[PDB]
Amino acid sequence: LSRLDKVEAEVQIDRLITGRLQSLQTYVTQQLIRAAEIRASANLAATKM
Amino acid sequence: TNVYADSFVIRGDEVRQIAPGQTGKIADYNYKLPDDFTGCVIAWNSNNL
């Protein structure tokens, strides 16, 4: 944003937005799967209690 | 919904400045088009007139 004029900057910024959004989708997807694993251990621990 | 016809005379070397995201004496200080411009630019040599 300091180095490029707006209509060129938007092309570079949208690459970062694409890749950073893809990074959050990767994180949240894998955390949702990990949460399901922890849920199973929690249901087991509750049953053993 | 509406149409606006704008007309003016400039140097042949300045015609290249009449586009979205352009810069220069004409684009900067005479006639600036928006980044999301939806119109058409038409120009012809008038050295005869």
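Here chain B follows Swiss-Prot, giving residues 393-441 in order.
Cβ atoms are placed via backbone N, Cα and C, with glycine included.
If you draw a 10 Å sphere around the CB of B:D405 (variant position), it holds 9 other CB atoms from the protein chains shown. Annotation of the natural variant B:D405 to N in Swiss-Prot: In strain: Omicron/BA.2, Omicron/BA.2.12.1, Omicron/BA.2.75, Omicron/BA.4, Omicron/BA.5, Omicron/BQ.1.1, Omicron/XBB.1.5, Omicron/EG.5.1; complete loss of interaction with host integrins; the original residue is retained in the structure shown.
Around the Cβ of B:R408 (variant position), a 10 Å sphere holds 12 further Cβ atoms from the protein chains shown. Look at B:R408 (variant position): DSSP puts it in a helix. Among the natural variants that Swiss-Prot reports, B:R408 to S is described with the note: In strain: Omicron/BA.2, Omicron/BA.2.12.1, Omicron/BA.2.75, Omicron/BA.4, Omicron/BA.5, Omicron/BQ.1.1, Omicron/XBB.1.5, Omicron/EG.5.1.
Among the natural variants in Swiss-Prot, B:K417 to T has the note: In strain: Gamma/P.1. The residue drawn here is the original one. Sequence-distant neighbours of B:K417 (variant position) (same chain, 6+ apart, CB under 8 A from its CB) are B:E406, B:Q409.
B:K417 (variant position) falls within a helix when secondary structure is assigned with DSSP. According to Swiss-Prot, the natural variant B:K417 to N carries the following note: In strain: Beta/B.1.351, Omicron/BA.1, Omicron/BA.2, Omicron/BA.2.12.1, Omicron/BA.2.75, Omicron/BA.4, Omicron/BA.5, Omicron/BQ.1.1, Omicron/XBB.1.5, Omicron/EG.5.1; May enhance affinity to human ACE2 receptor.
Listed in Swiss-Prot as a natural variant, B:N440 to K is described as follows: In strain: Omicron/BA.1, Omicron/BA.2, Omicron/BA.2.12.1, Omicron/BA.2.75, Omicron/BA.4, Omicron/BA.5, Omicron/BQ.1.1, Omicron/XBB.1.5, Omicron/EG.5.1. Residue density at B:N440 (variant position): 4 other Cβ atoms are found within 10 A of its Cβ, drawing on all protein chains shown.
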Between B:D405 (variant position) and B:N440 (variant position), the C-alpha gap once rounded to whole angstrom: 17
Rounded Cα-Cα span from B:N440 (variant position) to B:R408 (variant position), Å: 21
